[PDB]
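So the structure is just underneath, and the comments pick up after that.
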Amino acid sequence: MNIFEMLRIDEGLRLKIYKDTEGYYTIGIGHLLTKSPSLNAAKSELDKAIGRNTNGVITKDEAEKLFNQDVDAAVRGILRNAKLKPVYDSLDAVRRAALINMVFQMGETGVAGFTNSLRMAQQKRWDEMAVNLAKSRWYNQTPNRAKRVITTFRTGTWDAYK
Ligand SMILES: [Cl-]
Ligand SMILES: [Cl-]
């Protein structure tokens with residue numbers, strides 16, 4: 001298992017514009033297009049992202065290209081963040097994947113806000129961290145995905161995804 005396979009399982013793959021769990025226009029492998037309520041605005045963002053007049057539909061290859069860029073962007077956002085970087089540096093490879101996953105879904109800002117859980121991760125207090133991560137809107141809104149991510153973060157294994 002790896003970050004890509006992990007996220008592909010959590011986000012799924014859709015080739016036509018759809019609405020995510022929060023109601024936002026998305027496409028491909030969890031690629032958020034816009035928070036705006038307008039389909040047209042979403043269509044324009046899509047075209048801009050792909051570089052062609054899309055008609056709201058993309059190909060599998062296009063979906064994977066956006067996904068690569070998005071994963072790269074997530075890692076880079078962690079390394080550029082003063083709060084996240086140190087955490088990431090302190091973890092093993094499986095746990096690092098869990099932090100990338102969270103940033104991918106909620107953004108750097110969102111994640112940087114889990115102040116207390118981050119401090120526990122840094123201290124390697126796994127169970128305490130896992131309880132703390134669960135006390136969140138994140139957990140309450142998308143519990144199954146959160147459980148999978150939290151288990152990974154906590155145990156350092158891929159058992160939640162096998
Ligand atoms: Cl983009
Ligand atoms: Cl869920």
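Header lists the method as X-ray crystallography, 1.9 Å.
From the backbone N, Cα and C atoms, a Cβ is placed for every residue, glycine too.
Neighbour density for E11 (mutagenesis position): within 10 A of its CB lie 20 other CB atoms from the protein chains shown. Feature annotation from Swiss-Prot assigns active site, proton donor/acceptor to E11 (among others).
If you look up Swiss-Prot, you'll see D20 (among others) marked as active site, proton donor/acceptor, on the strength of experimental evidence. In the three-state DSSP scheme, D20 (mutagenesis position) is classed as coil.
Residues within less than 8 Å, Cβ to Cβ, of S117 (mutagenesis position) and separated from it by at least 6 positions along the same chain comprise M129, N132, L133. The substrate binding site feature in Swiss-Prot is assigned to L32, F104, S117, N132.
Per Swiss-Prot, mutagenesis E11 to Q is noted as: Complete loss of activity.
Annotation of the published mutagenesis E11 to A, F, H, M or N in Swiss-Prot: Complete loss of enzymatic activity; the original residue is retained in the structure shown.
In Swiss-Prot, a published mutagenesis experiment is listed as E11 to N, annotated Loss of 84% of enzymatic activity.
Record note (Swiss-Prot), mutagenesis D20 to A, N, S or T: Complete loss of enzymatic activity. The unchanged residue is displayed.
According to Swiss-Prot, the mutagenesis experiment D20 to C carries this note: Nearly no effet on specific enzymatic activity. Taking a C-beta cut-off of under 8 Å and a sequence gap of six or more, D20 (mutagenesis position) has these contacts in its own chain: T26, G30, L32.
Under mutagenesis, Swiss-Prot gives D20 to E or Q with this note: Loss of 99% of enzymatic activity.
Taking the Cβ of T26 (mutagenesis position) as centre and 10 Å as the limit, one finds 21 other Cβ atoms among all the protein chains shown. Quoting Swiss-Prot on the mutagenesis of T26 to H: Facilitates transglycosylation more effectively than hydrolysis; covalently bound substrate.
Classification of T26 (mutagenesis position) by DSSP places it within a strand. Record note (Swiss-Prot) on the mutagenesis of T26 to E: Complete loss of activity at neutral pH; covalently bound substrate.
Quoting Swiss-Prot on the mutagenesis of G30 to A: Almost complete loss of enzymatic activity.
Its own atom aside, the Cβ of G30 (mutagenesis position) has 19 Cβ atoms within 10 angstroms in the protein chains shown. Record note (Swiss-Prot), mutagenesis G30 to F: Almost complete loss of enzymatic activity. The enzyme is destabilized by 1.5 kcal/mol. The unchanged residue is displayed.
One mutagenesis experiment catalogued in Swiss-Prot, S117 to F, is accompanied by this note: 10-fold decrease in enzymatic activity. In the three-state DSSP scheme, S117 (mutagenesis position) falls into the helix class.
One entry in Swiss-Prot concerns the mutagenesis experiment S117 to I. Its note says: 500-fold decrease in enzymatic activity.
Taking the Cβ of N132 (mutagenesis position) as centre and 10 Å as the limit, one finds 19 other Cβ atoms among all the protein chains shown. Among the mutagenesis entries in Swiss-Prot is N132 to I, noted as: 5-fold decrease in enzymatic activity.
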For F104 (substrate binding site), list the number of other Cβ atoms lying within 10 Å of its Cβ atom.
25
A correct count of other C-beta atoms within 10 Å of the C-beta of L32 (substrate binding site) gives 18
